[PDB]
Amino acid sequence: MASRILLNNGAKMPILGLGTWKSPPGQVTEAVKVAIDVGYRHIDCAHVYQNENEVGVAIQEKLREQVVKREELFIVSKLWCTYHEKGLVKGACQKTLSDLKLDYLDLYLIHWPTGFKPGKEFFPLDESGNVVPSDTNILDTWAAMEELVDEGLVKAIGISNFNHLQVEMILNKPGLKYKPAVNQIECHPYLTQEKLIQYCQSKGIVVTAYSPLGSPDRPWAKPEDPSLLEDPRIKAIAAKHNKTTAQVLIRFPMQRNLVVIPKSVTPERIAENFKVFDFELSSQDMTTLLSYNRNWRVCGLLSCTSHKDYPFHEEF
Ligand SMILES: NC(=O)c1ccc[n+]([C@@H]2O[C@H](COP(=O)([O-])OP(=O)(O)OC[C@H]3O[C@@H](n4cnc5c(N)ncnc54)[C@H](OP(=O)(O)O)[C@@H]3O)[C@@H](O)[C@H]2O)c1
Ligand SMILES: O=C(O)COc1cc(F)ccc1C(=O)NCc1cccc([N+](=O)[O-])c1
């Protein structure tokens, strides 16, 4: 299938990107270099991942080598929760730009709808372990994101982990200047997200699926959790197509008109994961994979469940 999807800012976004959460700083430079060498043109980053400097070393070296041109890359980062304040957004974006070695981002996302108290800690806590909120609302944070477009720092802005009512709040914002281009959400066969995806797509917002392999390296994994990569039903579909389970899990969101961002630091897997443009899942395969939904989430924190903007109390 076609490699890029058209966004509502008029730019094209590669439907396959490389994830970088948990990629160790001593491995991620080589991972990104390999990824670019084997065809990746989209890298998903974030300040909170603590490895943007090292991602940037790889990007800058592949630009210097003229393996790629800057206009052929699609670099995404995200505004962390402790920077939702009007006066902090530009500096947060600039720190990311400096670290990534870039003079603009292709896409900058509000990482989570929950704003936290600014400071050095990424998760400021009270003495009982609840996150300490900011009083800055999502609409004022969105206005600050719009400024970044108007200053040339970012080509597109979007959101991540927003539920449909939160997306709707953005879309209904008085004086809205730029619609979100993307909502980046968790999505895989155990969390299929039909309702939220349909809503976003109906509004022209492109959905990016994160943790498409079920994030087997997530730090809070428990032995009893379900495992996509080991699910015999998914392995069977992969065997029928002579592809790996990971390749099926990556192709699945692609055929739903989603962008997908599998993470790896393993060179062989980085290359394997890109070899997904040359086979098709049938409609029956797609519906079968959708049938595995169990509303199982990788990402979501106990410490945030009383924040006024916690996204996962709503059904979708
Ligand atoms: N917006 C958000 O709030 C948010 C939240 C979560 C994730 N994300 C983004 O989405 C990206 C992907 O999600 P994720 O990192 O949670 O997990 P994931 O991509 O679902 O899974 C990554 C894990 O799968 C392994 N893996 C990769 N390719 C494989 C293959 N072909 N065969 C077997 N195992 C394979 C990786 O191992 P190795 O690396 O050891 O090869 C790693 O342990 C993140 O890195 C981040 O960029 C965003
Ligand atoms: O948020 C991501 O992209 C992946 O997960 C993390 C990555 C990090 F580097 C550090 C922490 C997380 C993490 O716990 N992320 C989960 C998370 C964050 C913020 C708010 C909530 N919430 O439920 O409202 C959940």
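Easy rule for this one: first residue shown is 1, then count along the chain.
Heads up, header says this was done by X-ray crystallography, 0.9 Å.
Note that Cβ sites are derived from N, Cα and C of the backbone, with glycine treated the same way.
Taken from Swiss-Prot, the feature active site, proton donor applies to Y49. DSSP assigns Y49 (mutagenesis position) to a helix.
The NADP(+) binding site annotation in Swiss-Prot covers 10-19, 211-273. The Cβ neighbour count for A221 (NADP(+) binding site), using a 10 Å radius over every protein chain in view, is 13.
Long-range Cβ contacts of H111 (mutagenesis position) within its own chain (separation 6+, distance under 8 Å): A46, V48, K78, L79, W80, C81, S160, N161. Annotated substrate binding site per Swiss-Prot: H111, in sequence order.
Quoted from Swiss-Prot, the note on the mutagenesis of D44 to N is: Reduced glyceraldehyde oxidoreductase activity. In sequence order, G17, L18, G19, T20, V76, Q184, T208, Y210, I261 are the residues near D44 (mutagenesis position), counting only same-chain partners six or more apart with C-beta under 8 A.
Its Cβ placed at the centre, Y49 (mutagenesis position) has 20 other Cβ atoms within 10 Å. Quoting Swiss-Prot on the mutagenesis of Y49 to F: Complete loss of glyceraldehyde oxidoreductase activity.
In the shown protein chains, 25 other C-beta atoms lie within 10 A of the C-beta of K78 (mutagenesis position). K78 to M appears in Swiss-Prot as a mutagenesis experiment; the accompanying note says: Reduced glyceraldehyde oxidoreductase activity.
Under the three-state DSSP scheme, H111 (mutagenesis position) falls in the coil class. Among the mutagenesis entries in Swiss-Prot is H111 to N, noted as: Reduced glyceraldehyde oxidoreductase activity.
When secondary structure is read from DSSP and collapsed to three states, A271 (NADP(+) binding site) falls in the helix class. With all protein chains in the displayed structure included, the most crowded Cβ environment within 10 Å among the binding-site residues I261, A271 is that of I261. Taking Cβ-Cβ distances under 8 Å and a sequence separation of 6 or more, the neighbours of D231 (NADP(+) binding site) in its chain are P189, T245, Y292.
The CA atom of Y49 (mutagenesis position) is located 15 Å away from the CA atom of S211 (NADP(+) binding site).
In this structure, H241 is the one among the binding-site residues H241, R251 with the smallest number of other Cβ atoms inside 10 Å of its Cβ. Residues from the recorded positions list (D44, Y49, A221, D231) with a C-beta closer than 6 Å to any atom of ligand 2: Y49.
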